[PDB]
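Structure, as structure tokens:
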Amino acid sequence: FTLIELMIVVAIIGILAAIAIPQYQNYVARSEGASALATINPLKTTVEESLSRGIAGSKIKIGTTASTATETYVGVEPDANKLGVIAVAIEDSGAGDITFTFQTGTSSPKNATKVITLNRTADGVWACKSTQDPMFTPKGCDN
Amino acid sequence: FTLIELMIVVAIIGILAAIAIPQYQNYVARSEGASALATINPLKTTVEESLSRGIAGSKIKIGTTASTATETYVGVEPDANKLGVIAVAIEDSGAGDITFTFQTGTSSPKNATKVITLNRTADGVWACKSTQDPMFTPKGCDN
Amino acid sequence: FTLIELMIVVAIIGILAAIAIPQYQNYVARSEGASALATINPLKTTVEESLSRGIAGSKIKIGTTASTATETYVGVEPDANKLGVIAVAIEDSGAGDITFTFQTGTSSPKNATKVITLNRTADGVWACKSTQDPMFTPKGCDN
Amino acid sequence: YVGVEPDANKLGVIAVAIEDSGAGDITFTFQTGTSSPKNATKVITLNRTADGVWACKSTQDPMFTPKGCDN
């Protein structure tokens, strides 16, 4: 062994120890929101079916407790998605809101304690809102 | 540390830095059009219902301002879809056109400033047209 | 940089490069047939109306050339659906057949050059047939 | 704003300029006060066509160009 090889190796080590690293948080922050809505959107179909068939609101709940000719139970647990929690509460007058609240022990720091919601007016119009940042909100709701 | 390991690592780095990347623009360009029509097609049902019930045209508008026994308001905002803007204007003679204009601040560069339209003849025939490229136009209209 | 990280990355790359992919052709092959019949079924209503009102057959055609008190023209072009072509030819004796022929430049390879048909007997009975595979034929016709 | 300074790597300088039509080029120019004599004043570039195709080129010697671009 000589000093030339060792010095060249030391120099190449320092050279390699210079690669830059860009940001990688917005990607996950957007992927979380792209999944939350994709998971909590289909419930509108069951809500509309239950409201148009004949049964009134309130009885519409979540979980996995079978079904009957009076109450409706969509086949998803309130904590099926480990990213957050889902909550539904349809009033007797048809108006209601299905909300998804991000959990702090699973979701990302930016999307922590944030809430998305889909509301149904009394006449029968579906709107949606969220509390996340503008760049992280999906391309289907406001803020 | 020796020079063999460092040189092998440098060579493997260059080897890995050679993966090709194909195109990925036509996918989004087609997905945007597949969603635009899917969003702006159902309005024909409400248009036909309003024209066949008894109320005349013109009064048919968009937004969320309730409804009555004279005017019709389909439950969608003029900017519900962030990809573009919707516009309806049914004439008193029944003939009209429902158009969707892509916005430059949301849509893709290729599908920017493009317009799709569904027209209703005076006799009662529905046609559709668009201004996008042939490969990006959906499989239900011309160009 | 060291060899451990590079080798772990190379191993994880190979691990990820192992996801299986199932078949996805029967889905489109069935969706095409589910749309063809849904598009070419409603013409039976106009056919029956024209045959029961008073006008004889033959004059019943397709396209968009207005209508009068002698000839009937259903408001659809012979190539409205880009998946195939429609053809109607009602005989003077009432018997006829409305057929849909899939095109090779738009339809899928499996559903290429295939033909569906709805025939009307002389007495007044509607039957339907097709030439597609058994698994791709809709649940309303034979083969 | 990608999280990297224009002179993050002391070996050279980075420059990006995407046109309004989508076409653009990201280039890396080696500096004379840090890079080696052979790789001095050399420039690597990655260009994006208008349709959407990524190509890459460089001005270094053939034996020094990586195994993913031409010269």
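Chain C is numbered as in Swiss-Prot, which gives 7-149 for the residues shown.
Per the header: electron microscopy, 7.9 Å.
Every residue gets a Cβ built from N, Cα and C, even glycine.
For the mutagenesis of C:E11 to A, Swiss-Prot gives this note: Decrease in methylation of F-7 and loss of pili assembly. The structure shown keeps the original residue. The number of other Cβ atoms within 10 Å of the Cβ belonging to C:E11 (mutagenesis position), over all protein chains shown, comes to 10.
Quoted from Swiss-Prot, the note on the mutagenesis of C:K65 to A is: No effect on pilin-pilin interaction because the twitching motility is unaffected, but weaker Mat-pilin interaction and less detached pili during PP7 infection. Mapped onto three states, the DSSP output places C:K65 (mutagenesis position) in coil.
A mutagenesis experiment is reported in Swiss-Prot for this position, C:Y79 to A, and the note states: No effect on pilin-pilin interaction because the twitching motility is unaffected, but weaker Mat-pilin interaction. With a 10 A radius on its CB, C:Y79 (mutagenesis position) counts 18 other CB atoms from all the protein chains.
Reduced to three states, the DSSP call for C:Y79 (mutagenesis position) is strand. Around the Cβ of C:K65 (mutagenesis position), a 10 Å sphere holds 13 further Cβ atoms from the protein chains shown. Rounded to a whole number, the C-alpha distance linking C:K65 (mutagenesis position) with C:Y79 (mutagenesis position) is 9 angstrom. C:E11 (mutagenesis position) sits 72 Å from C:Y79 (mutagenesis position), counting Cα to Cα.
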